[PDB]
Amino acid sequence: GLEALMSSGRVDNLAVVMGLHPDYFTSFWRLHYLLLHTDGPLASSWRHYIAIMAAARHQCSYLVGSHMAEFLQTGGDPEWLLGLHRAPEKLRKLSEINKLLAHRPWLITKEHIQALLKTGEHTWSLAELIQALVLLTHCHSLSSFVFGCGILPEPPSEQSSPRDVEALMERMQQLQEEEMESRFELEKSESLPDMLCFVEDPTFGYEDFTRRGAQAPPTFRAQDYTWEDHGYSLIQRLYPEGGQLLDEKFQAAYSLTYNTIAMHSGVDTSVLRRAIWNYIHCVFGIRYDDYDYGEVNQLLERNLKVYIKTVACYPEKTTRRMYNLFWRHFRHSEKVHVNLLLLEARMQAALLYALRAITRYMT
Ligand SMILES: CC(C)C[C@H](N)C(=O)O
């Protein structure tokens, strides 16, 4: 761990907790400094305001209150802090895609892209839009992390501080050696104040209460639009400096391992980490053609699925009891490792839907 920086008092509570995984922190910090402290398509004050609009979707005052202060220090018409209605209409056009990205990314549609790029007095360019999609999804995934790790405003965490594990290690060995479609639909269908003026439709979330029965996004076959050979290449064409940083951050988190499980070392944990990843993408409708989704229940205890899904979909509702309740014999560091596995998987899914809608509009 980046111990001297964490215990120094000079970086905030969020980065202190990221310090626990230096190989991820480096990739996280590079994209953080790019989006917020590097000249780009959009003015500094716009980027902090877009971040407020995003953190407001999850009622996440840690991130809202921090980008408010930055927005003021960087210029930033204070009157925009009275509510979205006082912001330029170009920013206001982002509410719909902001809400959809945060809660139901699969509903993003080329007709949404058409509205943003519609020629008017102040139109979004593609480089401006791509930077805005990265900021919105960045701050949604950072709200998941703030809530899932119990990060306190400016201990750095309300939840983290300065046997059946062997059952699990056995199930992982057995694995390291059609109706596939059925097991995916089963996993996907399973069911488990002053910020309000920066959002529209504040009670929109995962789970439609306008319809009986729980939320089941439409199955999207991965490989129809993947990061590796569709989304990455579109972002590096429209926003070069961020595409590479996002790719490195995605890979940083998908491959981060210490070869340990709870108290055990010498383990290969990729089958377990792939289940966390592939489950969250399943909660957002993405099906991997060659993956046995039965492995999710073999490997992810039920208390871990309730937490993962709460943090991906309803981070506001995360509780200390819920954090303590799963993986009771695991190290806190590993609970944090799960959180950043899931913000990266949640962010990649929201981006991919948005990037897919942009491709469809261009055609
Ligand atoms: C338990 C898993 C979330 C991570 C594990 N500590 C590893 O090194 O891969």
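The numbers used for chain A are those of Swiss-Prot, and the residues that appear cover 66-219, 233-240, 256-270, 281-295, 310-480, in sequence.
So this one's X-ray crystallography, 3.0 Å, going by the header.
Placed from the backbone N, Cα and C atoms, the Cβ positions cover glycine too.
Taken from Swiss-Prot as is:
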type: ACT_SITE; residues: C125; note: active site, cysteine sulfenic acid (-SOH) intermediate
type: MUTAGEN; residues: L128 to C; note: No effect on the ability to inhibit the TORC1 signaling pathway; when associated with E-113
type: MUTAGEN; residues: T374 to A; note: Loss of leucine-binding. Constitutively interacts with the GATOR2 complex
type: BINDING; residues: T374, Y375, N376, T377, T386, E451; note: L-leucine binding site
type: MUTAGEN; residues: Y375 to A; note: Loss of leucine-binding
type: MUTAGEN; residues: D385 to A; note: No effect on the ability to inhibit the TORC1 signaling pathway; when associated with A-387
type: MUTAGEN; residues: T386 to A; note: Loss of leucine-binding. Constitutively interacts with the GATOR2 complex
type: MUTAGEN; residues: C399 to S; note: No effect on alkylhydroperoxide reductase activity. Altered ability to decrease intracellular reactive oxygen species. No effect on the ability to inhibit the TORC1 signaling pathway
type: MUTAGEN; residues: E451 to A; note: Decreased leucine-binding
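Projection of Swiss-Prot feature records onto the structure.
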residue	record	DSSP class
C125	active site, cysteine sulfenic acid (-SOH) intermediate	coil
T374	mutagenesis position	coil
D385	mutagenesis position	coil
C399	mutagenesis position	helix
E451	mutagenesis position	helix
For this session: Determine the recorded positions, out of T374, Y375, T377, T386, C399, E451, lying near ligand 1 in the sense that the CB is under 6 Å from one of its atoms, and give them in sequence order.
Result: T374, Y375, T377, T386, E451
Exercise. Cα-Cα distance in Å from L295 to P310, with 14 residues unmodelled between them?
Worked result: 26
Problem set entry | Annotated L-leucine contacts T374, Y375, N376, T377, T386, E451, maximal Cα-Cα distance (Å, integer) | 12
Problem set entry | Check: same-chain CB within 8 A of L-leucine site center, minus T374, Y375, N376, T377, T386, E451 | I378, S382, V384, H454
Exercise. So which recorded positions are near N376 (L-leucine binding site), with CA atoms within 10 Å, out of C125, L128, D385, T386, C399, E451?
Worked result: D385, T386
Problem set entry | Close in space, distant in sequence - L128 (mutagenesis position), Cβ under 8 Å, 6 or more apart | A116, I117, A119, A120, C204, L207, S208, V211
Problem set entry | Candidates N376, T386: member of the recorded positions with the richest Cβ shell (10 Å) | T386
For this session: Show which residues of the chain containing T374 (mutagenesis position), separated from it by at least 6 in sequence, have their CB under 8 Å from its CB.
Result: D385, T386, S387, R390
For this session: Find the one among the recorded positions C125, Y375, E451 whose C-alpha lies closest to that of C399 (mutagenesis position).
Result: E451
For this session: For the stretch where 15 residues weren't modelled, take the C-alpha of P240 and of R256 and tell me their separation in angstrom, rounded to whole.
Result: 25
Problem set entry | Which of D385, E451, the listed mutagenesis positions, has fewest other Cβ atoms within 10 Å | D385
Exercise. Hey, how far do the C-alpha atoms of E270 and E281 sit from each other in angstrom, given the 10-residue hole?
Worked result: 21
